[PDB]
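Peer 1: Please see the structure below; I have some questions.
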Amino acid sequence: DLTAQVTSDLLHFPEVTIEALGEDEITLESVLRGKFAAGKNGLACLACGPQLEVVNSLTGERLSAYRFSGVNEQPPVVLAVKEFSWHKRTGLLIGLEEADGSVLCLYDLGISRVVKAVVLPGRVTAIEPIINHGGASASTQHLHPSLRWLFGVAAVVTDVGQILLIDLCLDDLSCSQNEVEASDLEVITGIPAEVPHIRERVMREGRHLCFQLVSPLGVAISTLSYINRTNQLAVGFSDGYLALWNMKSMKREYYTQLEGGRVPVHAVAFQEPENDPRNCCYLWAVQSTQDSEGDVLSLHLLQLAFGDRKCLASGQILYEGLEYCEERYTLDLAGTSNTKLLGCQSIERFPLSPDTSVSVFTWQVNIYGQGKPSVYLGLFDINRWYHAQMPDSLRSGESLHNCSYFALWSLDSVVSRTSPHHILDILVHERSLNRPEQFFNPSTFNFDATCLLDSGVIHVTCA
């Protein structure tokens, strides 16, 4: 019965941060959302209505704050936030939902200002940087020639299924615009040739070039992730389908409904095994109804088999030539109760392939007529799953509490300690992950983590 132990007090955000977010009840009915940023700057971001607060992930200190304004005199909602660094600047890409449509912003943390913005032809559901520079360089050779003519590229997806690849025009240093002065896009359907001629005209007209992928419309995209090691954009749909798009060829390489059926794809996470005999790697896909009923939460491990590995001039390894993609593990966490995924995080250590690769899933279960939720952190070890002979599900009788390739931790001490504050996100600290065959079960892994709450941060150790 592995139980996390709390190692700090609750380190509160400053009052000014708490107060600013609590203006949630005017731009209401605004939900406070918060995530640790994926990059290497130790940031966590909280958003409520038009208000963004960037805080220090370990101390709770306020680092940056901004209240977005609406181009159409009505407050936008900060919907999506991603870390993004370019040149020698550190920033965030932000998707704003507006009454009309949407705006994609580039927010500079150095000066706490929006520096670029574009109007989106739809309602954004997710955003993802693809690359932070252009120019002819070994570092962009993995991308389709047409993207290489662009200068920074962000993917943006919408509630009707548009997939947009947008030029961030990071080569234009004369243009400093806020979210109110957002530029229009020039959207070309598919992927053209003669990009430079087009681009030059497009920018003389004060617009950003956008390639919209030829892809069916009508179903909302719910998840979006660029998988660096396979050069694939993963596009998860509200109907349970998952698309993989190769960003070299710009073609959809895979597209199938996950085994949970018509339930939205809520998150993905990539893993690479240490020793696999046919260039297989893995993509977890999480299906969840947490934004509606909250009755279904399931994990789906997709095995992606490729024909080759390629060392790029950059030094990076790339899986190339997708030969098959098939679901090889399924775990139902839910499906009265209410269950929601808090986080989904992959941690890999390299000594070629990582010698350690785990995915961490954190989820919360609320039973109706039960005040305090249970919170679980589960650690899946892909190599121990190999060692266990790749079972496709928990066996009869088998439990997460006693599984050779999965460790289950209770975060209930955190819940007791922090009530009634809500856990918004959980980050495991990669650098802390530390270790008779049973001994190499992941239950013996020690690690530290930080929970992001609505009012601060708090540190835990699992040992």
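Here chain A follows Swiss-Prot for its numbers: 3-337, 346-361, 374-457, 466-493, in order, are the residues you see.
Heads up, header says this was done by X-ray crystallography, 1.9 Å.
The backbone N, Cα and C atoms fix where each Cβ goes, and this holds for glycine too.
I grabbed these lines from Swiss-Prot:
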- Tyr284 to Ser: Abolishes nuclear pore localization; when associated with 272-GSGSGSGSG-280 (MUTAGEN)
Peer 1: Using DSSP and three states only, what is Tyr284 (mutagenesis position)?
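Peer 2: Once the DSSP labels are grouped into three classes, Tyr284 (mutagenesis position) ends up as strand.
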Peer 1: Looking only at Cβ atoms, how many others are within 10 Å of the one on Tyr284 (mutagenesis position)?
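Peer 2: So the Cβ neighbour count for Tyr284 (mutagenesis position) comes to 22.
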Peer 1: What is the Cα to Cα distance in Å between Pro361 and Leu374, where a stretch of 12 residues has no coordinates?
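Peer 2: On either side of the break, the Cα atoms lie 9 Å apart.
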Peer 1: To the nearest angstrom, what is the straight-line distance from the CA atom of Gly337 to the CA atom of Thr346, with 8 residues unmodelled in between?
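Peer 2: Flanking Cα atoms, separation 11 Å.
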Peer 1: Could you tell me the whole-number distance in angstrom separating the Cα atoms of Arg457 and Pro466, on either side of the 8 residues that were not modelled?
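Peer 2: Roughly 14 Å, rounded to a whole number, separates the two Cα atoms.
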